[PDB]
Amino acid sequence: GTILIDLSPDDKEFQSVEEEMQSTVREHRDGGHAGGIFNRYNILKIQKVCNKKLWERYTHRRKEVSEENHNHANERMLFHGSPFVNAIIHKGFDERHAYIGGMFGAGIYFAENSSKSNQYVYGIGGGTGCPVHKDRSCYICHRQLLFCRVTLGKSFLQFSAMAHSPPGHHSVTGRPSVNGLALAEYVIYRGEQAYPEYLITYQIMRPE
Ligand SMILES: CSc1ccc(-c2nc3ccccc3c(=O)[nH]2)cc1
Ligand SMILES: [Zn+2]
């Protein structure tokens, strides 16, 4: 049921998605071990992910959350990196896409910083890097990330350095408490609370 529509680089929607990607790169405490060394990306393609059934699955859940939270879904646009990006865009998020060992429990994790999600494209800790060169910092191989619509509802705030949501909450927010430049990371425990809106194909760029 999924079709992928290419956005033109001239389209305002391409441009605003690229800007969110590029502007939320930061340096990471691993010095680039997991995701590579780079300050920016070469965006090769941005596609909109269209699946009626998956969209309706998302909106149904969004309304349930909204009605439990004074008509406020608390919807965000967040990045997701994963070895399973191809299954997600065809079958939706579910328990098989969860970070079982994540610091907020087994759930599906999203980031404000695109460079955080980039660390998971080739697996946890960057796995063994690109399939072809076994390089976590490969500047040649094409990578993919998702830019997703995520319903947070009432989010449990964790001030820090599939399971269930904390009672009375719909998600967890990991607030950065040491690295003053890091943006927030979020966890949902129901695959229905996210829709994979954009598929972004890119390379990390070697700093000059
Ligand atoms: C099913 S195996 C797996 C494990 C971890 C992640 C992941 N973890 C994150 C943790 C924090 C922020 C973003 C992410 C993120 O974008 N992805 C994706 C898939
Ligand atoms: Zn490579």
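Residue numbering for chain A follows Swiss-Prot; the residues present correspond to positions 952-1112, 1115-1161, in that order.
The backbone N, Cα and C atoms fix where each Cβ goes, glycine too.
Other Cβ atoms within 10 Å of the Cβ of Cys1092 (Zn(2+) binding site), summed over all protein chains shown, number 15. DSSP assigns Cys1092 (Zn(2+) binding site) to coil in the three-state reduction, outside any helix or strand. The Zn(2+) binding site feature in Swiss-Prot is assigned to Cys1081, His1084, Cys1089, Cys1092.
Experimental mutagenesis is annotated in Swiss-Prot for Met1054 to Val, with the remark: Loss of activity. Here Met1054 (mutagenesis position) comes close to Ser1111, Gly1127: these same-chain residues lie at least six apart in sequence, with C-beta atoms under 8 angstroms from its C-beta.
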May I ask which of the recorded positions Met1054, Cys1081, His1084, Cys1089 have a CB within less than 6 Å of any atom of ligand 2, listed in sequence order? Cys1081, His1084, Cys1089
For the deposited structure, the Cα atoms bordering the 2-residue gap, namely those of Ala1112 and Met1115, are apart by a whole number of Å, specifically 23
If one looks at the chain holding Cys1089 (Zn(2+) binding site), which residues at least 6 apart in sequence have a CB under 8 angstroms from its CB? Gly987, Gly1080, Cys1081, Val1083, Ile1157
